[PDB]
Amino acid sequence: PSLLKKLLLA
Amino acid sequence: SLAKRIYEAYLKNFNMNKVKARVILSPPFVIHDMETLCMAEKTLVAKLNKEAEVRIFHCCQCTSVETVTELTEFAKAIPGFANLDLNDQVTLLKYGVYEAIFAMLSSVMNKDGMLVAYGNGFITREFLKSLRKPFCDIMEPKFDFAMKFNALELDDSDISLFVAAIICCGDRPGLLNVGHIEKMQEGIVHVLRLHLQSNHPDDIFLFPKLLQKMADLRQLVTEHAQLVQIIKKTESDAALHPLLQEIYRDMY
Ligand SMILES: CCC(CC)c1nn(-c2ccc(F)cc2)c2nc(CCOCc3nc(-c4ccccc4)oc3C)cc(C(=O)O)c12
């Protein structure tokens, strides 16, 4: 995915 | 109520704010030459042999990575943001964070320098100007922006709504549901307009002044990303943090 995506997911 | 929820999310999620910065700026260690830069590094970032400019560059990157995490949690707390398509949330954060970062950095800046390292240091504007090209060219436009932004005398309740409006921006490239985001922004901007009229009854143009500052911030970030690219391709030892590489990748 992406690091931003990870950040947005809790 | 929307205004209160956004302000509480701002107070909860950002370690530094304008009141805390003003309390400190009235004892931070002052970085004003190579000697004091070295002493601050030994005390405040003991982990890090490279050129002084690249060491500062890496400290700056680390600061920005922390602020992106704070902005992500703040955004999740903006009413309606978590109802958006996750891909659109990413796009909003990708294009919004650096406009938000430079708006909020103004809170820790004065004409002589700026707070760094969680309020424990103060780096002078002249020292930054004294660095070798291209690093001496990075912060001066940010100081210019902040001097004018601070002249508006916003407080944290104003800034929290301004930052929410920056994030909730319907015209970012690549948005899937432009209509939902435009609607969400219209409500935030409406609450910002009403808030400015109550909090700043003496400045009848403050709302259109702030609209102009978001356009100035977009241009400031575009020019900043061009400096990021000049460094990435010419500077031998200036490795980009992967999160910031993701953010700058395909942004203008
Ligand atoms: C152009 C390349 C990018 C890196 C991808 C960059 N380059 N530079 C940059 C570098 C060298 C300088 F000389 C001046 C600015 C930067 N600056 C900031 C503000 C960060 O502001 C908070 C701050 N913290 C410190 C600090 C200093 C010593 C110890 C601890 C903290 O210094 C400052 C300005 C943000 C960025 C950013 O795109 O993310 C950035």
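Here Swiss-Prot sets the residue numbers for chain B, with the shown residues being 205-230, 237-258, 265-468 in order.
Going by what the header records, the deposited coordinates were determined by X-ray crystallography, 1.8 Å.
Note: Cβ is positioned from N, Cα and C throughout, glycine not excepted.
Following the DSSP three-state reduction, the secondary structure of B:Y464 (indeglitazar binding site) is helix. Per Swiss-Prot, indeglitazar binding site is recorded for B:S280, B:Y314, B:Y464, and the stated evidence type is experimental evidence.
What Swiss-Prot says about the mutagenesis result for B:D304 to A is this: Reduced heterodimerization with RXRA. Reduced DNA binding. Around the Cβ of B:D304 (mutagenesis position), a 10 Å sphere holds 19 further Cβ atoms from the protein chains shown.
The Cβ of B:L370 (mutagenesis position) lies under 8 Å from the Cβ of B:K222, B:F378, each on the same chain and at least six residues away in sequence. Taken residue by residue with DSSP, B:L370 (mutagenesis position) is part of neither helix nor strand, so it is coil. Swiss-Prot gives this note for the published mutagenesis B:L370 to R: Abolishes heterodimerization with RXRA. No DNA binding.
For B:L391 to R, Swiss-Prot lists a mutagenesis experiment annotated as follows: Abolishes heterodimerization with RXRA. No DNA binding. Mapped onto three states, the DSSP output places B:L391 (mutagenesis position) in coil.
Under the heading of mutagenesis, Swiss-Prot lists B:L422 to R and annotates it as follows: No effect on heterodimerization with RXRA nor on DNA binding and transactivation activity. Annotation for B:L422 (mutagenesis position): same-chain Cβ neighbours under 8 Å, separated by at least 6 residues, are B:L368, B:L412, B:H416.
One mutagenesis experiment named in Swiss-Prot is B:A431 to T, and its note says No effect on heterodimerization with RXRA nor on DNA binding. Same-chain residues at least 6 positions away in sequence with a Cβ under 8 Å from that of B:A431 (mutagenesis position) are not found in this chain. B:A431 (mutagenesis position) falls within a helical segment according to DSSP.
Listed in sequence order, the residues of the same chain lying 6 or more apart from B:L433 (mutagenesis position) and placing their CB within less than 8 Å of its CB are B:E315, B:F318, B:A319, B:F361, B:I382. For the mutagenesis experiment B:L433 to R, the note given by Swiss-Prot reads: Abolishes heterodimerization with RXRA, DNA binding and transactivation activity.
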Cα distance (Å, whole number) from B:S280 (indeglitazar binding site) to B:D304 (mutagenesis position): 22
Integer Å distance between the CA atoms belonging to B:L391 (mutagenesis position) and B:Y464 (indeglitazar binding site): 17
Cβ neighbour count within 10 Å of B:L391 (mutagenesis position): 20
Gap-flanking C-alpha distance, B:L258-B:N265 [6 residues absent from model], angstrom: 7
